[PDB]
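What follows is a single structure, written as structure tokens, with notes after it.
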Amino acid sequence: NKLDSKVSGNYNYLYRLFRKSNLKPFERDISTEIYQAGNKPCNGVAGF
Amino acid sequence: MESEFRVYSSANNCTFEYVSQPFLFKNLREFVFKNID
Ligand SMILES: *[C@@H]1O[C@H](CO)[C@@H](O)[C@H](O)[C@H]1NC(C)=O
Ligand SMILES: *[C@@H]1O[C@H](CO)[C@@H](O)[C@H](O)[C@H]1NC(C)=O
């Protein structure tokens, strides 16, 4: 709490809220593609 | 020789670099690749 906290907040740290499938053990994904939950294609931009 | 040439164009967030002794009339060379855990 004395190193990884900022009053402004720390954005240098990120987590993956949504992924299509659960990761296999000891697997690391560094992809920054859009999670296409919807049938309609996000096509690199946010949407419904 | 043209070295790496057209094998790759760019490298992003490269996290690994193992360099060791090279892996490789006819010579049979057999390899088995497994990706487990
Ligand atoms: C690995 O990539 C494949 C590509 O089709 C994907 O379907 C799979 O979900 C990925 N691995 C896991 C288990 O996340
Ligand atoms: C990995 O490389 C991509 C290249 O587009 C970059 O956007 C991303 O911020 C880098 N960092 C990670 C670890 O995702």
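Per Swiss-Prot, chain A residues shown: 439-486, in order.
Positions of Cβ are set from backbone N, Cα and C atoms, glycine also.
Residues within less than 8 Å, Cβ to Cβ, of A:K444 (variant position) and separated from it by at least 6 positions along the same chain comprise none. The annotation that Swiss-Prot gives for the naturally occurring variant A:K444 to T reads: In strain: Omicron/BQ.1.1.
Taking a C-beta cut-off of under 8 Å and a sequence gap of six or more, A:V445 (variant position) has no contacts in its own chain. A:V445 to P appears in Swiss-Prot as a known natural variant, with the remark: In strain: Omicron/XBB.1.5, Omicron/EG.5.1.
Here the residue is the original one, but Swiss-Prot notes a mutagenesis experiment at this spot, A:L452 to R: Increased resistance to neutralizing antibodies. Decreases HLA binding to NF9 epitope. Increased binding affinity to human ACE2. Here A:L452 (mutagenesis position) comes close to no residue that lies at least six apart in sequence on the same chain with a C-beta under 8 angstroms from its C-beta. In the three-state DSSP scheme, A:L452 (mutagenesis position) falls into the coil class.
Swiss-Prot documents A:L452 to R as a naturally occurring variant and attaches the note In strain: Delta/B.1.617.2, Epsilon/B.1.427/B.1.429, Kappa/B.1.617.1, Lambda/C.37, 19B/501Y, Omicron/BA.4, Omicron/BA.5, Omicron/BQ.1.1; Contributes to cellular immunity evasion and increases infectivity.
The note that Swiss-Prot attaches to the natural variant A:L452 to Q is: In strain: Omicron/BA.2.12.1.
According to Swiss-Prot, the natural variant A:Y453 to F carries the following note: In strain: B.1.1.298. There are 4 other Cβ atoms within 10 Å of the Cβ belonging to A:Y453 (variant position).
Among the mutagenesis entries in Swiss-Prot is A:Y453 to F, noted as: Decreased HLA binding to NF9 epitope. Increased binding affinity to human ACE2.
In Swiss-Prot, a published natural variant is listed as A:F456 to L, annotated In strain: Omicron/EG.5.1. Long-range Cβ neighbours of A:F456 (variant position) (same chain, at least 6 residues apart, Cβ-Cβ under 8 Å): A:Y473, A:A475.
The number of other CB atoms found within 10 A of the CB of A:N460 (variant position), across every protein chain shown, is 6. Under natural variants, Swiss-Prot gives A:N460 to K with this note: In strain: Omicron/BA.2.75, Omicron/BQ.1.1, Omicron/XBB.1.5, Omicron/EG.5.1.
The note that Swiss-Prot attaches to the published mutagenesis A:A475 to V is: Increased resistance to neutralizing antibodies. Other Cβ atoms within 10 Å of the Cβ of A:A475 (mutagenesis position) number 10 in total over all chains.
Under mutagenesis, Swiss-Prot gives A:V483 to A with this note: Increased resistance to neutralizing antibodies. Mapped onto three states, the DSSP output places A:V483 (mutagenesis position) in coil. Taking Cβ-Cβ distances under 8 Å and a sequence gap of 6 or more within the same chain, the neighbours of A:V483 (mutagenesis position) are A:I472.
Looking at Swiss-Prot, the entry for natural variant A:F486 to P says: In strain: Omicron/XBB.1.5, Omicron/EG.5.1. When Cβ atoms from all protein chains are considered, those within 10 Å of A:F486 (variant position) total 6, not counting its own.
According to Swiss-Prot, the natural variant A:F486 to V carries the annotation: In strain: Omicron/BA.4, Omicron/BA.5, Omicron/BQ.1.1.
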A:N460 (variant position) and A:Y453 (variant position), distance between Cα atoms, whole Å:
14
Cα separation, A:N460 (variant position) to A:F486 (variant position) (Å, whole number):
23
